[PDB]
Amino acid sequence: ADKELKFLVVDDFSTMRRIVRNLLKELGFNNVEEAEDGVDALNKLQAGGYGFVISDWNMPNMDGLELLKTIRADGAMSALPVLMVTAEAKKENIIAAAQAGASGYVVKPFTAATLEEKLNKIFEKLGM
Amino acid sequence: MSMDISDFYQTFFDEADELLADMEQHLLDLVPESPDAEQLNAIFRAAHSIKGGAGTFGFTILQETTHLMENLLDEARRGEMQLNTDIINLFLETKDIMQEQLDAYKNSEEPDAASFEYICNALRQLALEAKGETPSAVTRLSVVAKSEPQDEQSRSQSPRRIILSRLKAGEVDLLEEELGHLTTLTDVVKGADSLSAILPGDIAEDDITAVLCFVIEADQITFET
């Protein structure tokens, strides 16, 4: 529940990144960064500082899961929380996310009120 | 207050117009026989972005139209599909139609049904043609329906009960809500703090374990009777 948590809003789409941003806003979150892909993100992540990957499932060069497995077979990034943002609540996504090691999932578009609740539980389970 | 979408639309409409203009220019600059990888990636990303926005706001016709184009652009960018002038012209026509669909939504109007059917039909025809007539040799020639029709119908009686012990305030409702995403719960005993329900067996024990594990832990989970 850090209203400053560094959200790597990994998504290749700007307006969404913007309302996500504005809702984070009406809810009080204002610290949001944008990335456009997995190599970019992996490159970006090969850097560091990222705490929450609000990663859209899909991107070019390397997607959400390769991102996630490479993330996982690699010594250094093996345990980052990745909130897979998904357009819809689906099981295999939910499970593959689970077997390759993902942290949680959410469905857009949400009201300020909903985004509000999901964040709460991951925070909960990871101990945040 | 009240997340109204009839203004989160304006930002989308503007982004979409811009992405449609970019799509058009990239398409016009593409060299079919040797498409610049970076240019195709941009066309694909514009389409992916427009599709997600269309899904978020329930713009059915635009979403499906963009969906079909995106899959095609993915094939071409991965190098699985060859491009030519006809295909590029179809993409341009697709961009033209998507713009008309967007312009209808801007006016709180419904897009053109006939143009929608025509473009989707053409896009699906191309994908089909991009296939060389089904896969090589017969596939799924057996792996399909395996084990014949089970004896009773769905497990004789070994659903295994899942016992979720130790849940929180609103978690009863919520986990009820979450297990409700993976599987279906019956005999929902909503105790003050518990949730028991019988379990179907539709997911490897090893995997149910894995997802509940997004909200709860491996030992909170017992499989027995």
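Per Swiss-Prot, chain A residues shown: 2-129, in order.
Recorded method is solution NMR.
Cβ coordinates come from backbone N, Cα and C, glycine included.
The Mg(2+) binding site annotation in Swiss-Prot covers A:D12, A:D13, A:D57, A:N59. According to Swiss-Prot, the domain 'Response regulatory' annotation covers A:7-124. Record note (Swiss-Prot) on the mutagenesis of A:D12 to A: Abolishes magnesium binding. According to Swiss-Prot, the mutagenesis experiment A:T87 to I carries the annotation: Impairs chemotaxis; when associated with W-106. Looking at Swiss-Prot, you'll find the mutagenesis A:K92 to R noted as follows: No effect on chemotaxis. Here the residue is the original one, while Swiss-Prot reports the published mutagenesis A:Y106 to W with the comment Impairs chemotaxis; when associated with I-87.
Known features from Swiss-Prot, placed on the structure.
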residue : record               : CB count, 10 Å
A:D12   : mutagenesis position : 24
A:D13   : Mg(2+) binding site  : 22
A:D57   : Mg(2+) binding site  : 26
A:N59   : Mg(2+) binding site  : 19
A:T87   : mutagenesis position : 19
A:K92   : mutagenesis position : 16
A:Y106  : mutagenesis position : 23
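A:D13 (Mg(2+) binding site) and A:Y106 (mutagenesis position) have their C-alpha atoms 18 Å apart, to the nearest angstrom. Each residue contributes its Cα atom, and for A:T87 (mutagenesis position) and A:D57 (Mg(2+) binding site) those atoms are 6 Å apart. Within 10 Å of A:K92 (mutagenesis position), as judged by C-alpha distances, no recorded positions are found among A:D12, A:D57, A:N59. Each residue contributes its Cα atom, and for A:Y106 (mutagenesis position) and A:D57 (Mg(2+) binding site) these two points are 10 Å apart. Annotated pair A:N59 (Mg(2+) binding site) and A:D12 (mutagenesis position), C-alpha to C-alpha distance, rounded: 8 Å. According to its DSSP assignment, A:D57 (Mg(2+) binding site) is in a strand.
Each residue contributes its Cα atom, and for A:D57 (Mg(2+) binding site) and A:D12 (mutagenesis position) these two points are 5 Å apart. Assigned with DSSP, the residues of the domain 'Response regulatory' (A:7-124) fall into helix, strand and coil as follows: 54 helix, 22 strand, 42 coil.
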